[PDB]
Amino acid sequence: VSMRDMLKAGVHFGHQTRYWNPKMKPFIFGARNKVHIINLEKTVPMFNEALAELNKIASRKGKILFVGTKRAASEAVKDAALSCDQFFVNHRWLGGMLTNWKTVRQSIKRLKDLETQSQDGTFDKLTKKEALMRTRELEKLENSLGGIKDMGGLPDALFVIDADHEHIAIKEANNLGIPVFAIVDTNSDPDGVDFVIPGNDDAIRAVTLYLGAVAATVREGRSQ
Amino acid sequence: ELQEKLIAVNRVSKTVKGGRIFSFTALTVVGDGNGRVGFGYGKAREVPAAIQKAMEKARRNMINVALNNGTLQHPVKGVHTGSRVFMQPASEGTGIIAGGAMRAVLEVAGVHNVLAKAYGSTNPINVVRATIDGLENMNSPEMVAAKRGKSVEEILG
Amino acid sequence: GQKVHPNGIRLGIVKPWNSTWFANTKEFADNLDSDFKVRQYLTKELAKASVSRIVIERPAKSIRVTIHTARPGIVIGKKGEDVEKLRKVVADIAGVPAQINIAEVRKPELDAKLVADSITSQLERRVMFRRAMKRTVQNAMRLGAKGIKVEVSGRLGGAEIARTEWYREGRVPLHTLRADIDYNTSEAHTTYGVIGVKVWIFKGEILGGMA
RNA sequence: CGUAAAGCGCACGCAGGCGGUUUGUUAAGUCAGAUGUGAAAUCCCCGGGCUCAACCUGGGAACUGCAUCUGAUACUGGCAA
RNA sequence: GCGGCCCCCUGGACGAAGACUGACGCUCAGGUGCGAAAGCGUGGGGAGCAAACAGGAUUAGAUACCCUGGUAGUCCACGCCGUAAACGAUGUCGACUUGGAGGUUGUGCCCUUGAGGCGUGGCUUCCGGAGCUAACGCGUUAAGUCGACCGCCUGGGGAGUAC
Ligand SMILES: [Mg+2]
Ligand SMILES: [Mg+2]
Ligand SMILES: [Mg+2]
Ligand SMILES: [Mg+2]
Ligand SMILES: [Mg+2]
Ligand SMILES: [Mg+2]
Ligand SMILES: [Mg+2]
Ligand SMILES: [Mg+2]
Ligand SMILES: [Mg+2]
Ligand SMILES: [Mg+2]
Ligand SMILES: [Mg+2]
Ligand SMILES: [Mg+2]
Ligand SMILES: [Mg+2]
Ligand SMILES: [Mg+2]
Ligand SMILES: [Mg+2]
Ligand SMILES: [Mg+2]
Ligand SMILES: [Mg+2]
Ligand SMILES: [Mg+2]
Ligand SMILES: [Mg+2]
Ligand SMILES: [Mg+2]
Ligand SMILES: [Mg+2]
Ligand SMILES: [Mg+2]
Ligand SMILES: [Mg+2]
Ligand SMILES: [Mg+2]
Ligand SMILES: [Mg+2]
Ligand SMILES: [Mg+2]
């Protein structure tokens, strides 16, 4: 990615001065009109290093969990994660997805049971209303766990949009040693993130820029 | 293969409209006998279930300690709440000299020769935490040489 | 509160009747009385044979008794002798000729009656009620019960005030009519009175029903 | 030493305790070395004799001290700027 | 502790730019002084208020409680006393350590200045991170990180009592 490329998308904007985390001082270029301007000189090289590490992880059969639940970017995260044979969470992150992986496994088992049943049969052994009720349950479970339904085990890395928005997932990852790459705006706390990418986290264009770079590097690592 | 030791069992109670509800808590410590030790604390209505929850919790949340032939690298102080613990390396033959709460943790950890003493509150639950923290911050000559940018003998010799 | 008998509510849905014959009003009561006498005699005579279920059918002018037991060899004896004597006395009790068949229950730990009998026998033979009931659930879940619940009740261990205690693992939906819940009961006559033991075993649901 | 016992009601201020930074000098404190002395027994170490041990006993270490002399001058002190 | 306005005398604090002296500093046992209110001595003054008191409804009793008067006192001048939940229940001084929103009081620069935008000090209130604490909480005005000196503390009751 290019410095011009990020500046065009507007990565450099941040939140207001009154809403900021002091720990992000090194990555803040300054302020104009009472709004913080991030340092893209910090953004570009760190993003390249994150791409390199993600390339190694993906090249060793690594499982990558794309996480972002902002209503603005959820669809983009879903499509970008599916484009590269990886896993995503596009709705509200359930507290304990990683630390309560046992219960999430119970939910995945429920999903597999329901679809296997709905295709083998036994809905002809159930009232048409029971059939519809079980279908509705299956649909809800599919929405809840579609992106991780086939993850199988603990993920090997987390990519996060709006570290503050997804701090719970960052907390579970920190507890479980999973490396976190996170788009961290001026208002967020970068301590829990192994690889912090300092830049705008709201603009859909910038989100798509980050995600496209990540997906390209992941596919490079996958092709071998 | 890991060795597990139950340090203390205690009965707690909660009061509700109908009366007192009795429960139990279990404090256990698991270790590999070679420098890796974890502690667990579980709650349940019955003692065996409480102990089993404690064991499961204790297997995780475990840390590594850089032992030196069954003894510590250097004297160490640990502090948690009101439990101030002091440990020091000892010569061979001394064995485990410590109070019960520290004794179990050090035995399952593998420290064969150590002199220990607990000051202040001897509450087992906090004594175990302070011992674990003290043993965790204890560094080794190779790590301190790595930090200081020199070699081992450059510190030792 | 007070709950309906699981087998009673489920009869005709997912459970079969123990007695299966037709009779007009002129002989229905007589058949019931003969059935009661035959079942009583067989249960007492085979108390130590792990008999799980006595199905009495009345074909024409004859009576076929099928004994579901977990120990067929004891009931049969060397070359059928014991079956023969049981048949010869059941024929006496019934009046009409009698035939006896033996059905083995492959996994007794999933049979409610047999589980209750084991627990009752242990309690009479002086064992800890908690240990006994916990051991039967563990064995039931091991053998694969989708769910199991045991309830012991009344002067446990010789306590002056009777108390009720029950364990339950898995799922035992008693309001689901299509569920297969094998339920039975036993009483332990001990030196301090009667201790009642109820056992529910849930072993899956039945959709097609098949009555 | 906020609430468990424990900050004087508050301020000034004598005796006392401590004191910014540079240079010189002093050797008071400090450090090093040496000498004398620190009774013998007791404790400790290596041995020896009562058939073993207690016990007796040889040599040594120790007795962290005190005083004197010759050195070191970083730090504290004195004096001078 | 201080509350109409005015005058006379007086103390302290803060800021801007400089000039000057050159360690002259901090703390403090005993000591000295100030120290709300109630109180005591002398003499004034005495509107309102009001301990004590008196009366008015008042049961083996009026003590209560409520009303009607109401003295001491409250005020002044001078002495004494020297105690309070005299509390921020946080001894004095110095140094270092992420922020935010306010208040109050100086002062610099700049927009075209008034309004307005950029700083830079003092005091002060509320949130809050690290850290600390038994927790509660404290959090650049610390209860964090250290340094100097002082004042206390050592189970509760007896008792701040006896001599
Ligand atoms: Mg816990
Ligand atoms: Mg104590
Ligand atoms: Mg009913
Ligand atoms: Mg107190
Ligand atoms: Mg004070
Ligand atoms: Mg001096
Ligand atoms: Mg000096
Ligand atoms: Mg000298
Ligand atoms: Mg001597
Ligand atoms: Mg000898
Ligand atoms: Mg000798
Ligand atoms: Mg000097
Ligand atoms: Mg004084
Ligand atoms: Mg007065
Ligand atoms: Mg007077
Ligand atoms: Mg009046
Ligand atoms: Mg009055
Ligand atoms: Mg007067
Ligand atoms: Mg008093
Ligand atoms: Mg006082
Ligand atoms: Mg006051
Ligand atoms: Mg106040
Ligand atoms: Mg006080
Ligand atoms: Mg002073
Ligand atoms: Mg705060
Ligand atoms: Mg007194």
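We number chain B the way Swiss-Prot does; in order, the residues shown are 10-166.
Note that Cβ sites are derived from N, Cα and C of the backbone, with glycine treated the same way.
For B:11-74, the entry in Swiss-Prot reads domain 'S5 DRBM'.
Among the natural variants that Swiss-Prot reports, B:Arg20 to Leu is described with the note: In strain: SPCR9; spectinomycin resistant. Not a ram mutation. Counting every protein chain shown, 10 other Cβ atoms lie within 10 Å of the Cβ of B:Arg20 (variant position). In the three-state DSSP scheme, B:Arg20 (variant position) falls into the strand class.
Counting every protein chain shown, the number of other Cβ atoms lying within 10 Å of the Cβ of B:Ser22 (variant position) is 9. In Swiss-Prot, a natural variant is listed as B:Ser22 to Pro, annotated with the note In strain: SPCR13 and SPCR15; spectinomycin resistant. Not a ram mutation.
Long-range C-beta contacts of B:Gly104 (variant position), restricted to its own chain and to partners at least six residues apart, with a cutoff below 8 Å, comprise B:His121, B:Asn122. When secondary structure is read from DSSP and collapsed to three states, B:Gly104 (variant position) falls in the coil class. B:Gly104 to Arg appears in Swiss-Prot as a known natural variant, with the remark: In strain: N-660; suppresses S12 streptomycin dependence.
Quoted from Swiss-Prot, the note on natural variant B:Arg112 to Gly is: In strain: NEA-314; neamycin resistant. In the three-state DSSP scheme, B:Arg112 (variant position) is classed as helix. B:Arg112 (variant position) counts 17 other C-beta atoms within 10 Å of its own C-beta, drawing on all protein chains shown.
Quoted from Swiss-Prot, the note on natural variant B:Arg112 to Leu is: In strain: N-421 and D-1023; suppresses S12 streptomycin-dependence.
Here Swiss-Prot notes a natural variant, B:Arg112 to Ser, with the remark: In strain: NEA-319; neamycin resistant.
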Task: Rounded Cα separation (Å) that holds between B:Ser22 (variant position) and B:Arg112 (variant position) - done: 28
Open item on the list: From the DSSP assignment alone, can you count helix, strand and coil residues within the domain 'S5 DRBM' (B:11-74)?
Closed with: 13 helix, 39 strand, 12 coil
